[PDB]
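Input: a single structure, listed below in structure tokens.
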Number of protein chains: 2
Amino acid sequence: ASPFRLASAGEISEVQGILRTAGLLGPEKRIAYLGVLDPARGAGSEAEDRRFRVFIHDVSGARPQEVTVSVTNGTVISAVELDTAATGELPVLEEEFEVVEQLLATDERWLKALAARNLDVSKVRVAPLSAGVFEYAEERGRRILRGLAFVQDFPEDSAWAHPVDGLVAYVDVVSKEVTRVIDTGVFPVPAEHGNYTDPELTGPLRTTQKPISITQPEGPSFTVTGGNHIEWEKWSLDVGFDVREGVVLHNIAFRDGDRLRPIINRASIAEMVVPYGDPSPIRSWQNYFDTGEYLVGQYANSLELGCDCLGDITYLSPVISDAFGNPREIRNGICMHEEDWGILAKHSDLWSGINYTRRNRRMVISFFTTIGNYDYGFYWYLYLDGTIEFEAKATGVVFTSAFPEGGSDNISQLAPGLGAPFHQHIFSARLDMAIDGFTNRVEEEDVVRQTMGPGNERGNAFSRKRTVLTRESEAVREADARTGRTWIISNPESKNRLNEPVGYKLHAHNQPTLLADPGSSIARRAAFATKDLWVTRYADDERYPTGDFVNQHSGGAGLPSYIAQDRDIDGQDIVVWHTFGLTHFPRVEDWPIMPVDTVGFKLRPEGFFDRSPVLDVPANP
Amino acid sequence: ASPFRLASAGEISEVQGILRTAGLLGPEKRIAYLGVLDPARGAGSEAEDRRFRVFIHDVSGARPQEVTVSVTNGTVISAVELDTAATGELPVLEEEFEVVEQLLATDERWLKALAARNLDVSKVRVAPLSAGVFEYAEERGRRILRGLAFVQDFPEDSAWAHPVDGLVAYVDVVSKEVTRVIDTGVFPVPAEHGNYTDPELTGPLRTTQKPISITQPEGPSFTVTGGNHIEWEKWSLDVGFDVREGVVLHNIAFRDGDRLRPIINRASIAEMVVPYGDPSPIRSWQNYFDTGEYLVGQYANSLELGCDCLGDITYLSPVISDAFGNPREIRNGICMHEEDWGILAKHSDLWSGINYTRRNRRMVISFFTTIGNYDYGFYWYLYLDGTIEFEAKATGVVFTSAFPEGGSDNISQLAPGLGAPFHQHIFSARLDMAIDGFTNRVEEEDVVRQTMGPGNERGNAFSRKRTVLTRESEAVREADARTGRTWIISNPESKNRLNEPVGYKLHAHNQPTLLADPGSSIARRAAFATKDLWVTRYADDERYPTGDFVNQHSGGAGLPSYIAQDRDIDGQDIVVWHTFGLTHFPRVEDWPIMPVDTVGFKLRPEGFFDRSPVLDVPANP
Ligand SMILES: [Cu+2]
Ligand SMILES: [Cu+2]
Ligand code: NA
Ligand code: NA
């Protein structure tokens, strides 16, 4: 069967047994990450080797280890001790989240701060947030979370409506100590509830919405074989799933006649960062890398039919490891379905008398994740005409603070006394490119305005220019919406019938990139987010734009250290890293639960095919 | 009944009778435009006055007239003779299109050019194109079309595959004379056919697409009363239709509790321009204003159920006038339906235990038009959360030329010997703004980056700034995608419960604007297309960004002459004009019929509501 098949419960169980038998998984060990490794370049013929990478945490303070095992041969391939003070901490563990509140509830400094606010400790929830790296020297080499407090008036109350401002604490979750408690002053706790299921707030529910019924009476047009291989409307791909990255697309290819033509070898969201723009010392530290620090796949929702996914849905239920190596099924974690997408092509010709209309369709693969107050949907779309699109949907409850009486330049007011600090949500797409094969290059395409003059006497001419990125030192690119800047990935060795290199064009949304000062901690840790486009030469170990261990790592790992090798990327095995994101200035309409906002990107064929690839689509039945 | 109701056949018949009885519509007269006039400001209480504006052409060369009539009182209100050499020609007449080919088929210069190419005149179609204004002094005050030739090998052949390059002709369609024939040299006529219904080209049609069935078993959630008044999910509006602008939305308002709150008084696409970027003297003149010169409403398609509009569709069939004043029904010219739009809001809360998911919906109002080789879809979307969106869909067959053997910087090659010149498709949205009433202003909102320093010691802070546009001379604005530039329309006299002015935010796509040299003919005639945003003070006669008579008008009418009045726009009755468009570098995949590409804009509430307006949406049935 396929080497790109999903991990099964049995494989996870076997990794558990191998590690135990090898002495690597005793009672003081915890698995902080487990995932299958992709096959190495050009080794699929033949022989299975299913290998898994494991990050093993030690809750007794001993050094963690990175381990790779072969489930085919039942062996441990390698086992490195990690010096986390140099190369960064392991991802946050789920059992460590609930330790923050518990420790604080018996710390005298915390209880003193609550008493001065007349707050009952049994009502105070603590949001456990990743720490970053700032000026606190004692944290280096220690596993730290920071906590901000919210009040729950009752067990089903939305705590986000009652931020406790002026107060923050730092905790060591291994030695189980509260390192600091900072109390910069009392702010009133906003009193209005934010309970969006309370009939008091919603009023009577609408009776006016009539049902929309979407069915496929003959079933769906796509087929699934081998668990996770998709065939749909000439597209072929494998849908993987990784506890860190979430959904991963492999071997995206298009059937052009009787040739299977590759387009993308691997597509993932390889990192995200959510930086906050409030200079208050209570929150000026707050940034999370949901992918790199928390592992977004681990928090995927089970998607409910008719609520989260509407129509004729096919589900995948991926298997991940819990902290002790037992398999855990994420039931209905991935939805797949096809959707009507309006008109594909249309023309009514007066001279020939022929009227022609064809409809478009897209196939959808999606999952949702929840991290604290935030909920993110990741959507991949494949269209009939060769287009590939990614869309992120951001919703949930906004992170709140008090709203200061003098006003604020960095927080918006959502309700009396209630603020929402400004922030961004930024994504890094990692596109391991394979346009008709692995010899690819990237060109920057700009519109060119031309001047009135000889050979352009009416001043109507305009044109375009393409610049080839030949080395990585050249390949850190910025958007330019004014000149219509796009990027083309082409194969110089594969030509269409017009003798031009086949290609795909990446269309960005041209949203603002990372806004923080370039000398800040977050700019160094999220260097990838300061530019719109990076191209690297493919390498086995260069998987993430921030490095492998983002938790509490200092500046510079990942992309800026990859491109310093200045490797040749002109007709080579290349990887495209695209940064895109939302700048969120919260609005009153985002409260008390926010409507979805979206951002993303798309790729469209650009001389890839010898003509339109949808000439053989039939008229609607 | 409503003064915003659609014109009926009876009203058109009456305008015909009034004009005839008044001596204004004899056998040598032709109606070049007829449309109802909007009610004047603050006169709806009470008394009907249905008035119509008419442009009357004279085919005997006498001066045309602008006439307004009252159908209520059966009177002619005013009748002005027009000096077309000063203020521009009337829109092209449909009967004039077919005159170009016929006259050329008996002109000796045309026949000599065809003979030298070994072309049969009975096979040569001529595309009749609007003329513009260039250096040909004899055209001033004359009604001129220009013709480019294509070969049809047989009556059902797609002529666009066989451009006849190096040849162009100019014709006077009133005196029925060929003024010039220009033959710059013979180019081979591309021989490959472009027939997308021929099984030779399509191959066998796919059998793999299974049906997608979209039904509403209880009918749709919107209601239609009075012919064209829509109520849907707290939205209220009237759908008008004008032969020039196409679909027009009136009185867009939202039911916030028991208050009907206005948002937009009138929304239309008030102009488009399609400029070509080929400096060849054979095409360097070619620009059309499809709205202003051809009247896009006049060429709307009848939309076929299950092909053009899928689901539970409600149709409007607008009535327009033909060239003699008889009513003509455009059957099924407008589709309306609601659509599922994925997840509206979602949050799974760990502390409260409450999981919450709600789905989104949009209502769609659309029509399609066909002008020669081009087909355009105009789509208005209303969302549950207050969002309003416009989308243009561009498809059809690309306009073609020969592809020169040396190559070309301004044409792309689609097939052996076949080129497609570079061009843009640019739209002007006219939004007569009424945010909670008519006292509105516009602010430009920019992201503000902040520097590491005191009060921002960690260098994470960022902010925003708003600049009020106080006078029209201030109100010609450019996009800036890097700083996230948006524009806010607010009512300074109407505040939400937080004491902030209510507002709506316009989100642009930030595509390139008009690329032609600023000294060119097209830059002066399409001045509106050189900037992204204009704001004017409302005035009755300022309806179009290019002026009333765009055909063969010289530079400067419309928007740049409106803003020179430098009127106060700070808390006044204002109009927002937004330019947006596509820059089309044609690709091989656009041939032989092109897949849809899209562009548009949206407006989202920004402190308009006192909280989320979709708290009262129920869980999916
Ligand atoms: Cu946000
Ligand atoms: Cu085009
Ligand atoms: Na690659
Ligand atoms: Na207005």
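Numbering, chain A: per Swiss-Prot, residues 9-629 in sequence.
Recorded method for this deposit: X-ray crystallography, 1.9 Å.
For all residues, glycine too, the Cβ spot is worked out from N, Cα and C.
Annotated features in Swiss-Prot:
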{"type": "BINDING", "residues": "A:296-307, A:379-384", "note": "substrate binding site"}
{"type": "ACT_SITE", "residues": "A:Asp298", "note": "active site, proton acceptor"}
{"type": "MUTAGEN", "residues": "A:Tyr382 to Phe", "note": "Loss of activity"}
{"type": "ACT_SITE", "residues": "A:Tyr382", "note": "active site, schiff-base intermediate with substrate"}
{"type": "BINDING", "residues": "A:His431, A:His433, A:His592", "note": "Cu cation binding site"}
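Recorded features from Swiss-Prot, shown on the structure.
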{"residue": "A:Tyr296", "record": "substrate binding site", "contacts (Cβ under 8 Å, 6+ apart)": "A:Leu137, A:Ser138, A:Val281, A:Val282, A:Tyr302, A:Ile379"}
{"residue": "A:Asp298", "record": "active site, proton acceptor", "contacts (Cβ under 8 Å, 6+ apart)": "A:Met280, A:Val282, A:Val304, A:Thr377, A:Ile379, A:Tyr382, A:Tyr384"}
{"residue": "A:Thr299", "record": "substrate binding site", "contacts (Cβ under 8 Å, 6+ apart)": "A:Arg252, A:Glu253, A:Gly254, A:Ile277, A:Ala278, A:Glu279, A:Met280, A:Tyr552"}
{"residue": "A:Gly305", "record": "substrate binding site", "contacts (Cβ under 8 Å, 6+ apart)": "A:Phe249, A:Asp250, A:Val251, A:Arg252, A:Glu253, A:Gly254, A:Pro326, A:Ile328, A:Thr377"}
{"residue": "A:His431", "record": "Cu cation binding site", "contacts (Cβ under 8 Å, 6+ apart)": "A:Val282, A:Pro283, A:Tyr284, A:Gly285, A:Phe407, A:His592"}
{"residue": "A:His433", "record": "Cu cation binding site", "contacts (Cβ under 8 Å, 6+ apart)": "A:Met280, A:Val282, A:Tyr384, A:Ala400, A:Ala402, A:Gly589, A:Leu590, A:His592, A:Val607"}
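Each of A:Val282, A:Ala402, A:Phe430, A:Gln432, A:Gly589, A:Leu590, A:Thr591 belongs to the same chain as A:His431, A:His433, A:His592, is absent from that list, and has a C-beta within 8 angstroms of the C-beta centroid marking the Cu cation site. Candidate recorded positions: A:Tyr296, A:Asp298, A:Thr299, A:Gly305, A:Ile379, A:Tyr382. Not one of them has a Cβ under 6 Å from ligand 1. Neighbour counts were taken at the CB atom with a 10 A radius for the recorded positions A:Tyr302, A:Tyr382; the maximum falls on A:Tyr302. For the binding-site residues A:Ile379, A:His592, the largest tally of other C-beta atoms within 10 A is found at A:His592.
For the recorded site, A:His431 (Cu cation binding site), the DSSP three-state label reads strand.
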